[PDB]
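Enquirer: Okay, handing you the structure first.
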Amino acid sequence: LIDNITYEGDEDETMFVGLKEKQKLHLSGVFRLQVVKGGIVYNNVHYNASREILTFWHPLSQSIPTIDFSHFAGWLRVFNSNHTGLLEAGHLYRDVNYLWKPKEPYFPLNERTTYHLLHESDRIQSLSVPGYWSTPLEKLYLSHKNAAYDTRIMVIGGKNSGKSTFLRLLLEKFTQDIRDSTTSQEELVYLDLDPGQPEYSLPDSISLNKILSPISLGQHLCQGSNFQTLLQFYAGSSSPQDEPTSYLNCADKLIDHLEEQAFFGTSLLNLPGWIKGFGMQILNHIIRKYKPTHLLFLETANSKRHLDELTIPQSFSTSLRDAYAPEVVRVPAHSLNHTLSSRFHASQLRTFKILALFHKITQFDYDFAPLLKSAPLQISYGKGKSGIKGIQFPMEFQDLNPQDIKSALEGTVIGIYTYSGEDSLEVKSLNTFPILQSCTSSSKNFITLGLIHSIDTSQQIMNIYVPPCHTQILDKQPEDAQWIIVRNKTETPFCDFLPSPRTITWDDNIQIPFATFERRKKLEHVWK
Amino acid sequence: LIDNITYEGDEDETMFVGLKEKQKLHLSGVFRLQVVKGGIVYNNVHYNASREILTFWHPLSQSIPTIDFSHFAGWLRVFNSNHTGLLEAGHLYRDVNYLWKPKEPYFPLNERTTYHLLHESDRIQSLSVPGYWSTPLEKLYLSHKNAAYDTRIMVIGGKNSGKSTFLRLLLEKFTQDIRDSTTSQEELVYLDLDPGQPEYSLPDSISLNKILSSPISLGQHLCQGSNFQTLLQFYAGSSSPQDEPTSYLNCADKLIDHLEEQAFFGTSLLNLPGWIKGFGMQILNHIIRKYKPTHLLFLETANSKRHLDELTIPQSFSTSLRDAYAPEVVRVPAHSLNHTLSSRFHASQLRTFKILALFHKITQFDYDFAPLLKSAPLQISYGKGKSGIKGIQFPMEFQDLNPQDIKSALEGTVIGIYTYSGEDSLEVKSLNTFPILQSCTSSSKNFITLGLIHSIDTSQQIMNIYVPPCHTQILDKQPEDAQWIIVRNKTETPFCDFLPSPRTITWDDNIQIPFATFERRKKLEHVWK
Amino acid sequence: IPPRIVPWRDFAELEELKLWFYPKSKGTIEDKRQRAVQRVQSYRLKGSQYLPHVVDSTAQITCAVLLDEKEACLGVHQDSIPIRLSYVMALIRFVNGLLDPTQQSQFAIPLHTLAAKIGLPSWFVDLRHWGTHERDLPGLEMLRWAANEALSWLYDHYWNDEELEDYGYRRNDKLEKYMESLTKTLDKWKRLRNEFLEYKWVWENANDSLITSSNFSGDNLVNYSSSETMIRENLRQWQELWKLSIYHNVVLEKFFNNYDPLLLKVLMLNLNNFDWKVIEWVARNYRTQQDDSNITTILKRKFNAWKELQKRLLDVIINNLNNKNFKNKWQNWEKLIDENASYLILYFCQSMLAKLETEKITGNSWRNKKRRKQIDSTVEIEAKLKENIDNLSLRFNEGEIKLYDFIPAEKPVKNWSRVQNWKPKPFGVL
Amino acid sequence: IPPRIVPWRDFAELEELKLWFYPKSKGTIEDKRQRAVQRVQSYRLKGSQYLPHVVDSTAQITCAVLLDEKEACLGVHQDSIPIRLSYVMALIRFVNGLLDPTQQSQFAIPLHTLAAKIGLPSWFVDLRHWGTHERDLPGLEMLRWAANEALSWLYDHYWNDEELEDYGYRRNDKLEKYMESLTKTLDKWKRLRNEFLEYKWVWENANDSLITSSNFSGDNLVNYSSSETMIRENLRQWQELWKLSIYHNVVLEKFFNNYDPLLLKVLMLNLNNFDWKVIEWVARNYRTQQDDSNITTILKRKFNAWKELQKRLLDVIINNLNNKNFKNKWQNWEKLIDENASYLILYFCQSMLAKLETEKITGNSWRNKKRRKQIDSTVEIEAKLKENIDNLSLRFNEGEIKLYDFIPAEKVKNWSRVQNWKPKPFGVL
């Protein structure tokens, strides 16, 4: 298709496109559209434009859903992304240099653009919502208005399920419909109970978050800013398996909240997939708990064999007092249809979100300067205590040498916490560190992740980075309130942790600890 | 190709055959020959026809070699071994029924004949002697008379290598010389330290034992031969040394030292457990430097031999003795028998027969195979003193056994009677009337015979048990004063004795059987294996 | 259904074990699994082989879950790494244990498929290399959950489920094919009874005769008994039938059911070790009458009074015993004498002692010069007997002979001593 | 040779560990083995992505060895089922790690062939099943032999053997092309200086011109430039160069070498987050002169003296900054204000206090009504600057300026922002 005109400036390099008839547009990376005329039909959906903008997200790992021309009647656009630097981060991490854009597109590309046309030659997948997937989901937004009660929808699959795609499909549609209905208080809640591929949640964390305009789709890798987080919990790993017993407990605490607000309306969650394994064990208590008015199975010929017992076994008829309902369906697909990564590892990706947060000034602005350059706000742990009340550890490491503790904390991601309901501090003291005692500490508040640059023992101060975005939420709290730090096994980024020439040149004299540059002695290889 | 001379020979089924004929003789079982005239060619060996009876052991499991004729010059022959019992085991033991005689023979079976004749039609395979082996085994012969020093010969093989037959071939070859050399008093002592398929030693045990020059007994007797006398012995308690490495090396180390103390000069022989791949190179590598072997040997060839190479060379040393000042290296084809080794006789099935042959063995050549439960056990009393029994020894695991259930474990468990050489002190920890050697150790102890417990009486403190009959009166011989130790180790009391076949023994129908259940096993209780 | 060995004495014992392993209702003080594993630890001792895999694993696991339960000072070194280490090992075993035996095969169902067949949740089989292969060991909670879950499964499938699925003829056939040839030979004997007497010479001296004339006789000497050979063959079938020391006690049970005074003479002479088997069986039969009023032995059926027994059978054996044969086997006798003690034995020994003296008065043969070495044996035997005789005469008076007729017929401890009177027990209760 | 993260801090942490694992002393004070596993049970807190296998199972084994050797009515002797289990578990994890990593060595190898290369005892491969695929776990003694040999073997094989066998141009490459463009752009500006000086209205009212005539104006008119376009094109390259915040300090260094106060004025008007990016870099370079007495800063080199610095740059910046704009970004200045402290920031807050006390003077325009939500934020701000002037004026005095001038010229309150930071790599406090 011969290209529609493009006009530079004033800012954002906004580009306007005319496509003959109704045609599939291709976009990679950020952009915001305000379509004056015609009907937009991405994934066979309707989005009228009347001076109303909608931000788009187009990551590479997923398939990018092209944009259809729908009536009526057609034939600023191609608005650049609001965020200053999120694209910029590629330099700090350079396995992510092509998340937003391909290496050699058929375009002289530009720094200025936050979007990129991908015309066929590039070979990126564009695959549209499979009609097989359509009737199972088409049947759901019909249940939304006539349910006469808030409807709980549960989607479950193993990784490679394409489960993320399904809930995204539901969210944008449930999202469009809520706007149309007047007056609707039914703001659907997205309940992310999977650490492993977190959506809308801190990495290796669990977040219950409200999904309120303005319009954003489809995949943002957690930088979307279309959600508000009412409450969240720190799982501390990229698997429920490291702590399944705790996690259901952490999740169990979260769902009850919905009745704590006693909410009513649409809600959605994606369970940790657990298609074959302990997951058969994992799923059968929250199907028991979430009162799911709609389960969803996608395994098909995946195979779909592993999940046989659970659907009937955990059904216990209808758990909810009012809903009293059951549902059993299967849709079989693997998506994207092309290889699931599209040359993008989830564990390689999982590191981006960690890095991407620690440089988020605000939702629309990102700075990719290594965190080392930036000053890190200082927390002084108290015996007494002021600030930090205790440091909390996973169960296994409850016996530890006092001396090594300073070494262990430094340069490792930790999650900040607040005491909330009053309790005895109940912490043993080691080497001037108020270690948490007996673990426990059942009632607590999770505010943000924290990374520690340094600890000064004599001072009792603790040099800790937080993503300046939430600053000043930490500052906007009573100083008195006790703080607990939980050092779960969340991975610190290498590219950030010890930086580079070009990245930084440091000083010649200084010696960097925790780093050795001798080639490894044979047999020193890590078991992975 | 026609049978000959099946003379009735009254009682004893005595039989005759002719030296002259050009076809090799075959036979299966326990027989004994004196040739009238003409030389014999067994395993490429020569024995003259001049009126000395030679027994021939032909168990089925081993390959059976023909009997060869040679000059000069011919043309009581073949007559039954004097064993009432040995042949009769099958009725007691189903598995070993065909050990001496093939199940369908195409010869007319005779109940009263110890020895059967086999001719091609029958399955059994005669390896005889490999040509490849001979040059090493032959050349060993040239070094017995010649050396002028005691010659210590070691052979190491993986089980199924064929070490046990290479040794007897050496053993058979050497014995022939000892009879004919004047004056050669250097009777070889076999040094059988393999409890895996032990030959010449008590089940799950270890032995250095002298070999008698006459009268001849060949070739494999399943340890039932009258040709060896036990000088000293030790009980590992396990199928393999690995279960108790610490003792065996120690258990062996004490064995060789005995050789020095009696100050033997002359031939000695040993087969180690082969241990080809595994911990074995280190374990062997300990007593190679101790045994001071003149001629270490290997048989694996395409064993494959890969595992059994490097450790020994490090293990190998310049000398084990001042006069010796030498070492020798050799490798050999390792395959005998050519046909599949089990031959319907897995070693694991044969071993439990050896345990059986002892307990039911009345005398040197007389065996009674009635189920033990008819025979009445002799009784000695474990006691507070105790005088008969002061402590029972348990391996290091099993230390925490609660007292009450100690009695149940003992009954029906094979145990090894030990005598304490004079001891500084008794080391008894006792629970519920059984004195138990709490810290193990107790290096002093001696091995007389195994015993199998019939029952134990907590109140009287008496301990009924069976002992192999042949061993009495040796238990009788030991002074009353001498302390007695019951050692519990993992040896397998045979099933067949434990519950006799119903036909074999008649029990009142009512009487409860303590250790067995006849209910079908609910799924799924099975012995992992 | 041929019986299987199992370490526990009784089913009741097993019932005892199950309750220990899962305390009912409460576990607070009755946990009774510290003891439970103590026992199973013994069963392992009797044999590793005998114990079932499920039982072994139910103790191994409950071992490890008990290991973590230590909460007291002084504080232990333990890093919670061995315990993390222990929990897994039972599982790799316990789970490996169900699939492999009975038996893992060249043709076998893939592991996931097998887990389904038993009733194993296929979330186990993920377990089997789950610990070994992964770099780092799983956290305590994951293991804790699995044991407290698996243990319930063991209780769920084996402990609390009865599903049963998972000699007589061929071994009775050889015995059948013995008794018939026996009863064929005895029914060959009676027809010969007359012949044996006429030919006293053939049976009596068979051991005795060194040389045979026919061999000695020259070929073609000069121009010139199928009731003898017919005797010897019938006798051969008696020796051959006697090589089998297993059915010895059934050759007799048939002999005493057809007692011939003449036969005994024949048997003792031409059947090695026949002299001491009979008397041994006469005692076991005799005592048995004493112990139980009820079972009137073949002996009491053959003999209804002590006197009848003494003249007909008991006396007769003594007369025909070779002095040398009895000597040359004394060890068998002492055991025979040692093993079983009863008045009958006393009368035997005294009668045996007596005849030993009357063969000394008769002693003044031409061969007396030879005698001195062998004199040192006869005295010893006389010497042992006095010890045995004097022994019994303190336990058994002639008051017992009355306890054999009065039964109505049915129409210290010394070391390593033989146990004198024995009734076979299957390794239980003596 | 790219760096490796390692949980110990230095080779003097891992030399020390070697002694602990194999002390050669049986008992009491000399032995330091409980502790030795208690620190590899620490690295595991950071670990175990970084931690090598060869130091894990030498702390896994040795942990189980201290388990069975308990001699006070405790541990292995009273009951010994677990102890047997531990010995085997840490051993399978031992062989498997070297034994099964596979990825380190090419796939599909038979284990022994895999076994041959590393120097593994051959039996160890035989070792792996040990207790997994055999009915009874091996003898509590046989477990003992392997563990002691294994520590010995690992120590001989790994700890003391010296074998070491078992680039980043692009980062240099990316910067150089970029430098060529900052230098390419800067020179273009010098040429455009006359045009920039002349066409002043263009880059001053960037904020004002929301509406442009050109967009409104009619097309193909019957009735009916170089200078404006060039500046607009050049002021884009700056914008594009300023989007990459990583090279923010690179540009500032480059600009200062070529420093011109017109470019200052220019950039302070058309690049977002520039007004505070300079003073930070200035508060940086001003700071490092005081502390480090041997290093000549670009800023010091540019300005020898205080007043020269004060008039030329500090004084120039204050006038330029847009007061309405300044408020929006103020928490920036706050943290920066808190973030870096020096007499330079003393004079700054006093100055930028005065500039907000001359705007209220001329501030007396007609529109009182529409600003009643705009005074409080100015009240709070001025209050914030007064506190920070007094908190700084108790530490900093006129003497320092002499301190700056005399340099030779070469021709803990809860959640807080640390005031002065020198990039330190997760060490040195």
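Note that chain A is numbered according to Swiss-Prot, with residues 65-139, 165-301, 303-618 shown in order.
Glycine residues also receive a Cβ, built from the backbone N, Cα and C atoms like all the rest.
I grabbed these lines from Swiss-Prot:
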- A:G246, A:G247, A:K248, A:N249, A:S250, A:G251, A:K252, A:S253: ATP binding site (BINDING)
- A:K252 to A: Abolishes kinase activity and termination by RNA polymerase I (MUTAGEN)
- A:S253 to A: Abolishes kinase activity and termination by RNA polymerase I (MUTAGEN)
Enquirer: Out of A:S250, A:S253, give me whichever of these recorded positions has the highest number of other Cβ atoms within 10 Å.
Expert: A:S250
Enquirer: Of all the recorded positions given, A:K248, A:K252, which residue's CB has the most CB neighbours within 10 A?
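Expert: When each Cβ's neighbours within 10 Å are tallied, A:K252 tops the list.
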Enquirer: Let's check the environment of A:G247 (ATP binding site): how many other CB atoms sit within 10 Å of its CB?
Expert: 19
Enquirer: Counting other Cβ atoms within 10 Å of each Cβ, which of the binding-site residues A:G246, A:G251 scores lowest?
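Expert: Comparing Cβ neighbour counts within 10 Å for the binding-site residues A:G246, A:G251 gives A:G251.
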Enquirer: Under a criterion of Cβ-Cβ distance under 8 Å and sequence separation of at least 6, what residues of the same chain contact A:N249 (ATP binding site)?
Expert: A:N392, A:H424, A:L430
Enquirer: Distance between A:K252 (mutagenesis position) and A:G246 (ATP binding site) at the Cα atoms, whole Å?
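Expert: So the alpha carbons of A:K252 (mutagenesis position) and A:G246 (ATP binding site) sit roughly 6 Å from each other.
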Enquirer: In the same chain, outside A:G246, A:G247, A:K248, A:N249, A:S250, A:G251, A:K252, A:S253, whose C-beta lies within 8 angstroms of the Cβ mean position for the ATP site?
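Expert: Output for this site, in sequence order: A:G363, A:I365, A:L388.
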Enquirer: Express the distance between the Cα positions of A:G247 (ATP binding site) and A:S253 (mutagenesis position) as a whole number of Å.
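Expert: Between the alpha carbons of A:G247 (ATP binding site) and A:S253 (mutagenesis position) there are 11 Å.
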Enquirer: Between the Cα atoms of A:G246 (ATP binding site) and A:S253 (mutagenesis position), what distance do you get, rounded to the nearest Å?
Expert: 10
Enquirer: A:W139 and A:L165 flank 25 unmodelled residues; Cα separation in Å?
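Expert: So the endpoints of the gap, A:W139 and A:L165, lie 15 Å apart at their Cα atoms.
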Enquirer: Need the DSSP three-state call for A:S253 (mutagenesis position) to compare against my parser.
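Expert: In three-state terms, A:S253 (mutagenesis position) counts as helix.
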Enquirer: Which of the three DSSP states, helix, strand or coil, fits A:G247 (ATP binding site)?
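Expert: Its secondary structure by DSSP: coil.
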